[PDB]
Amino acid sequence: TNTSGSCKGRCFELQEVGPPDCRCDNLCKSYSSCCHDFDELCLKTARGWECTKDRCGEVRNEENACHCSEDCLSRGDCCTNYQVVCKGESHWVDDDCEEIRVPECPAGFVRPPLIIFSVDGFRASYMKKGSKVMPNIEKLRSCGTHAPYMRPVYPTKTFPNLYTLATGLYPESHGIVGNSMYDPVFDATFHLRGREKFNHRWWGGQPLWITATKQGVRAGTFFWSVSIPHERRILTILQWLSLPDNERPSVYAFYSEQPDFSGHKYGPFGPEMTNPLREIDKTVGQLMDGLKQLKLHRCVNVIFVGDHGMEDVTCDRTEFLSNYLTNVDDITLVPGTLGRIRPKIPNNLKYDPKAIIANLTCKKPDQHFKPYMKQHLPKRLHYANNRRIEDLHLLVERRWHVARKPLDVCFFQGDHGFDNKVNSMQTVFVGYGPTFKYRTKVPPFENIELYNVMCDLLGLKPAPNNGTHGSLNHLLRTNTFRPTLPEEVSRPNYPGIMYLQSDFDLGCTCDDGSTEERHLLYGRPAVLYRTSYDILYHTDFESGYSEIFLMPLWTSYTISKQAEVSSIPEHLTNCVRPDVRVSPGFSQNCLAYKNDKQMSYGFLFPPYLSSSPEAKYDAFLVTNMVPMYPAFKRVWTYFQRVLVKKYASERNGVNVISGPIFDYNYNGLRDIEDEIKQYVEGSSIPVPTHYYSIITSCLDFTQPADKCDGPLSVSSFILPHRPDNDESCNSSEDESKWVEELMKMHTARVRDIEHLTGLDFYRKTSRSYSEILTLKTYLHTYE
Ligand SMILES: *[C@@H]1O[C@H](CO)[C@@H](O[C@@H]2O[C@H](CO)[C@@H](O[C@H]3O[C@H](CO[C@H]4O[C@H](CO)[C@@H](O)[C@H](O[C@H]5O[C@H](CO)[C@@H](O)[C@H](O)[C@@H]5O[C@H]5O[C@H](CO)[C@@H](O)[C@H](O)[C@@H]5O)[C@@H]4O)[C@@H](O)[C@H](O)[C@@H]3O)[C@H](O)[C@H]2NC(C)=O)[C@H](O)[C@H]1NC(C)=O
Ligand SMILES: *[C@@H]1O[C@H](CO)[C@@H](O[C@@H]2O[C@H](CO)[C@@H](O[C@H]3O[C@H](CO)[C@@H](O)[C@H](O)[C@@H]3O)[C@H](O)[C@H]2NC(C)=O)[C@H](O)[C@H]1NC(C)=O
Ligand SMILES: CCOC(=O)Cn1c(C)cc(=O)n2cc(-c3ccc(Cl)cc3)nc12
Ligand SMILES: [Ca+2]
Ligand SMILES: [Cl-]
Ligand SMILES: [Cl-]
Ligand SMILES: [K+]
Ligand code: NA
Ligand SMILES: [Zn+2]
Ligand SMILES: [Zn+2]
């Protein structure tokens, strides 16, 4: 009855067992529900974890933690060094590396098991301490498939990243948006400590262990109560792998709290870090020795993966909100390496976030954080579409903390949580086994991509997630996913001169094809929603004009290394010309811009780069026009006039695709018409929330962008369309002092832009679709 039951013959059972019965599984301690004898029967410790010479051929003592008796191999009970100490065998790490071309599994193994070896807080650069410190991990890394680093999700904390690993989802989608969270609909608080986190209402998406079970693939329990020592976790996985064919799981997970813990205490470059790193490598060696003893070391796929990195952060670098705000005791702050602010009393009517933000904006010249309303955060973070994410956010500068007041502040030297493009936040990925490539390095990738791959490694169909299935095919020897191009949903018109200048009264005054080959280098973008749009050709650019939103969905042009920048003549300053290809009812009008005292306009193709004086008149077409606040125009003009040509000079030409983005509900997805919330004054011209540019050139920078044979090179941005430059604390200075800094912060993946625009790029190339998918997930980080 309840606790008084026994774990005899049930240690680390994979049976689902619930109250009133007592449990003997991985997590029973965390639920305070183990049988009274779980500890003495299942957590055996006697004689340590390694065979000694005097133990070989012993008589089995069931009290020992692991065994060196003759029978132990057939029971899965051996210490992992048994054959080394007693049967003249070599440690796995001492064995020369050899390509595993196909799974070499014992009979009864239908497929290679997958083992996920997760390490908390393993900064990518720890890898550089090499075989001197971590010989087992180095053999995995050098013989298998490795990336130089893996990008975590924001915030770069444990619970958001490991649940992202398990689901393929951004935190805003799976719900674990922090290690601590307040849900205002539950009116409840999620914390690492305590019981609330065990409630299923917090956890969204479909994690890998559920996907597997629902598709008939058995998982071992991924989670381990903190009192189960690491050696016992390894022995338990190995004993599960010894199970009969009709019980043995196909996917396993080990977890280590190190080196996060020592990282927090000693900082990432403390000499104390060698010892946790050695201990982790020893655990890796115990696993691989155990797999060798099972004849499974050439049969199992092993993933060695971290959740985030670690930065130098000390008490001496703490910003205090009480230096900026008068009554900080009235707010609650999720503090440290990020900030989330809400009133201490939920729904307190006196809470004044616009006044708080004002007092936090550019108030010190060396200010070590920046306040954002969450819809203004860089889109690449994907950190806004969830009720658990406070409206007010603080992005904290690397190496610093933010706290409410000094009564809240030595004992720690490291921490993490920062912007997920910060180098110290990057973590590790190594794949080793029959399905991974041999001795292969792959570009860094994002942890959201791994759920699709683990599904591939298991024969599973992934639940809908934020990975791009196929962008990681290059990690794998086989079991690749064959991606298929999405189908165009709306086809374009190619209008000619259906009209004449007399048919147009839009209030606009002006004082005065084979383009596809040169300007549309990778095919036209496919439109993947139902809409109405026209292709418009020009000497210097091409565009896909939308009759519904009154502006191009995309504008595409190529700029050579040698092109010239030219001014706008003073008589063409206010020139806008009707487009005689496009109806008057499907055009913007300049009257609305004359009436709207806060809105101005800009051009997607820049007049500054037209090839000839004649060609420049195309740039002033009403169909090249987009609404832009004067504040944004300070950025956009500097981009068009200075930076595009600088990029062409540096990359040997560049192809540019630019356009608008509408995301008023900040969910990272293309708005439907009903969701657009702002229009030019007294008109129906919608106002974009962001503008994008995709800048492509030849990876081989010695070939011009327009004559490129092989792989491509891409960088992109999604700039916020804002009525002020408050985000840029140096914006009073010249644009050369702050615009590029702004753009670097809003770097983006082509894939981000695709979600936000409903468009599909790079459909016509001499490259495999898999390579293209990789290109679309690339993020240029400028670190
Ligand atoms: C990243 O990938 C994810 C997954 O593909 C994308 O998220 C999906 O987005 C679509 C489009 O809006 C949305 O579509 C349908 O939503 C509802 C049906 O919702 C219910 O059923 C589904 C199916 O089981 C379930 O996944 C949903 O879970 C969500 O809601 C619960 C309860 O609040 C949460 O516990 C859970 O964490 C999910 O929350 C996320 O999604 C909701 C939106 O549904 C957000 O409000 C929330 O803050 C959080 O972001 C739910 O139980 C249907 O009525 C509607 O008409 C659509 O057909 C999916 O629901 C959504 N799925 C998930 C898992 O988020 C996401 O767009 C991708 N991001 C980018 C940038 O590409
Ligand atoms: C934003 O920062 C403001 C400071 O830059 C801060 O203003 C300060 O608020 C207090 C009380 O609201 C003022 O009043 C106290 O001092 C003056 C004498 O100078 C008296 O007139 C008052 O009765 C009272 O004694 C401070 O003067 C004022 N400081 C300044 C420089 O104006 C705001 O409170 C901050 N806002 C938020 C939302 O935190
Ligand atoms: C899911 C929110 O974060 C954790 O639960 C952290 N964690 C802790 C504290 C103990 C533990 O044993 N595990 C194991 C995993 C895990 C995560 C993903 C995958 Cl794919 C495989 C394993 N994560 C944990
Ligand atoms: Ca949207
Ligand atoms: Cl957090
Ligand atoms: Cl909280
Ligand atoms: K105006
Ligand atoms: Na400013
Ligand atoms: Zn962690
Ligand atoms: Zn940590």
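Numbers in chain A track Swiss-Prot; the residues on display, in order, are 52-460, 468-570, 589-859.
Header entry for method reads X-ray crystallography, 2.0 Å.
Cβ atoms here come from the backbone N, Cα and C positions, even for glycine.
Features as listed in Swiss-Prot:
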type	residues	note
DOMAIN	54-97	domain 'SMB 1'
BINDING	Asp171, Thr209, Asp358, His359	Zn(2+) 1 binding site
BINDING	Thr209, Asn230, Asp311, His474	1-hexadecanoyl-sn-glycero-3-phosphate binding site
MUTAGEN	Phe210 to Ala	Reduced lysophospholipase activity
MUTAGEN	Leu213 to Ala	Reduced lysophospholipase activity
MUTAGEN	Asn230 to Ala	Reduced lysophospholipase activity
BINDING	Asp739, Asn741, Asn743, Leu745, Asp747	Ca(2+) binding site
MUTAGEN	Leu851 to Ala	No effect
MUTAGEN	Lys852 to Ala or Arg	Strongly reduced catalytic activity
MUTAGEN	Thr853 to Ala	No effect
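Features as recorded by Swiss-Prot, highlighted on the structure.
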residue : record                                             : DSSP (3 states)
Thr209  : Zn(2+) 1 binding site                              : helix
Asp311  : 1-hexadecanoyl-sn-glycero-3-phosphate binding site : helix
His359  : Zn(2+) 1 binding site                              : coil
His474  : 1-hexadecanoyl-sn-glycero-3-phosphate binding site : coil
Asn741  : Ca(2+) binding site                                : coil
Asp747  : Ca(2+) binding site                                : coil
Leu851  : mutagenesis position                               : helix
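Shown for the domain 'SMB 1' (54-97): DSSP residue counts in helix, strand and coil, namely 10 helix, 3 strand, 31 coil. The DSSP secondary structure for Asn230 (mutagenesis position) is coil. Here is what falls inside 10 Å of the CA of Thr209 (Zn(2+) 1 binding site) among the recorded positions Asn230, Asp739, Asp747: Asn230. Chain tracing stops at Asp570 and picks up again at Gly589, leaving 18 residues unmodelled; the C-alpha atoms of these two are 25 Å apart. According to its DSSP assignment, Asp171 (Zn(2+) 1 binding site) is in a strand. Listed in chain order, the residues near the 1-hexadecanoyl-sn-glycero-3-phosphate site other than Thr209, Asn230, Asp311, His474 are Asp171, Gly172, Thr207, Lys208, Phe210, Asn212, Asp358, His359, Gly475, each with its Cβ within 8 Å of the site Cβ centroid. Checked against ligand 3, the recorded positions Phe210, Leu213, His474, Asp747, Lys852 give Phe210, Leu213 in sequence order as having a Cβ less than 6 Å away from one of its atoms. One thing to note is that 7 residues go unmodelled from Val460 to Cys468, and the Cα atoms at each side are 9 Å apart. The Zn(2+) 1 site is defined by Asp171, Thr209, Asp358, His359, and by the 8 Å test on Cβ atoms against their centroid, the other residues of the chain that qualify are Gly172, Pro203, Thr207, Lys208, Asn212, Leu213, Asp311, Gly357, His474, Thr485. In this structure the C-alpha atoms belonging to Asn230 (mutagenesis position) and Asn743 (Ca(2+) binding site) are separated by 22 Å. The Ca(2+) site, placed at the center of the C-beta atoms of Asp739, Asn741, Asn743, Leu745, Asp747, has further neighbours from the same chain whose C-beta lies within 8 angstroms: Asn436, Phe738, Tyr740, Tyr742, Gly744, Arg746, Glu751, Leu832. When the recorded positions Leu213, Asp311, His474, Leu745 are screened for a Cα within 10 A of the Cα of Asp171 (Zn(2+) 1 binding site), the ones that qualify are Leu213, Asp311. Each of the recorded positions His359, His474, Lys852 was scored by other CB atoms within 10 A of its CB, and the lowest score goes to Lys852. Among the binding-site residues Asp311, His474, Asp739, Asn741, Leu745, the residues whose Cβ lies under 6 Å from any atom of ligand 4 are, in sequence order, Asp739, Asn741, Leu745. Within the set of recorded positions (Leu213, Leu745, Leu851), the lowest number of other Cβ atoms found within 10 Å of a Cβ is recorded at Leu745.
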